[PDB]
Amino acid sequence: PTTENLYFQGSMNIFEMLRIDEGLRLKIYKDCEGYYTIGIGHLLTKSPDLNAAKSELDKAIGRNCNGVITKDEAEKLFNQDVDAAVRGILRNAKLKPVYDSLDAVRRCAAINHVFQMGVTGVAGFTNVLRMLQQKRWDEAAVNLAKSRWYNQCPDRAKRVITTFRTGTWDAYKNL
Ligand SMILES: C#C[C@@H](O)c1ccccc1
């Protein structure tokens, strides 16, 4: 690894990670599951009604957006969504002990998974959680690859799974 490569881990964090997995869009769009989304993976609603999604957007941003936001607004909403995912893990009696047992990079993958799926969805992955606590990284990754989360939308989930296998940032290199 070159001096520069050893620097790459100092450049990666949860925000850079989810920015790569979710992308950055300033106008309402439908995600791989057809749900209305904006900014950096902010799901607006599961409703098929774009009017509901615009309604949620104006609530979330606090102004009349008509389906469009700024980069700074995207970043603020993203920061809030990351904070909610971390808070959701830390207050949960099932997820917290597993999170605490993980190294820093796998902790980012855990916050990413919760950002994407929500607390109850993730907390239902009983086998994977046990595998992760037991440092069975290959098995955890194979099991995550059986999930509907990954299989319905592999490009958004694949790097998180690789990160659970390896505990490094390699999946985020060389975009
Ligand atoms: C299952 C799983 C992992 O994404 C995870 C592990 C610990 C806390 C939250 C999520």
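Start at 1 and count along the chain as shown; that gives each residue its number.
A Cβ is built for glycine as well, from the same backbone N, Cα and C atoms used for every other residue.
Remark: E22 (mutagenesis position) has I40, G41, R156 as non-local neighbours, by Cβ distance under 8 Å and separation of at least 6 in sequence. The DSSP secondary structure for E22 (mutagenesis position) is helix. Listed in Swiss-Prot as a mutagenesis experiment, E22 to Q (Swiss-Prot position 11) is described as follows: Complete loss of activity.
Residues or ranges marked as active site, proton donor/acceptor in Swiss-Prot (evidence: experimental evidence): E22 (among others).
One mutagenesis experiment catalogued in Swiss-Prot, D31 to E or Q (Swiss-Prot position 20), is accompanied by this note: Loss of 99% of enzymatic activity. Counted within 10 Å of its Cβ, the other Cβ atoms near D31 (mutagenesis position) come to 17, all protein chains included. Under the three-state DSSP scheme, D31 (mutagenesis position) falls in the coil class.
A mutagenesis experiment is reported in Swiss-Prot for this position, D31 to C (Swiss-Prot position 20), and the note states: Nearly no effet on specific enzymatic activity.
Per Swiss-Prot, the feature active site, proton donor/acceptor maps to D31 (among others); the stated evidence is experimental evidence.
The annotation that Swiss-Prot gives for the mutagenesis experiment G41 to A (Swiss-Prot position 30) reads: Almost complete loss of enzymatic activity. For the recorded site, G41 (mutagenesis position), the DSSP three-state label reads coil. Residue density at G41 (mutagenesis position): 23 other Cβ atoms are found within 10 A of its Cβ, drawing on all protein chains shown.
Looking at Swiss-Prot, the entry for mutagenesis of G41 to F (Swiss-Prot position 30) says: Almost complete loss of enzymatic activity. The enzyme is destabilized by 1.5 kcal/mol.
Here the residue is the original one, but Swiss-Prot notes a mutagenesis experiment at this spot, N143 to I (Swiss-Prot position 132): 5-fold decrease in enzymatic activity. Just so you know, the Cβ of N143 (mutagenesis position) picks up 20 other Cβ atoms within 10 Å once every protein chain is counted.
DSSP gives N143 (mutagenesis position) a helix state. In Swiss-Prot, a published mutagenesis experiment is listed as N143 to M or F (Swiss-Prot position 132), annotated 2-fold decrease in enzymatic activity.
Cα of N143 (mutagenesis position) to Cα of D31 (mutagenesis position): a span of 24 Å.
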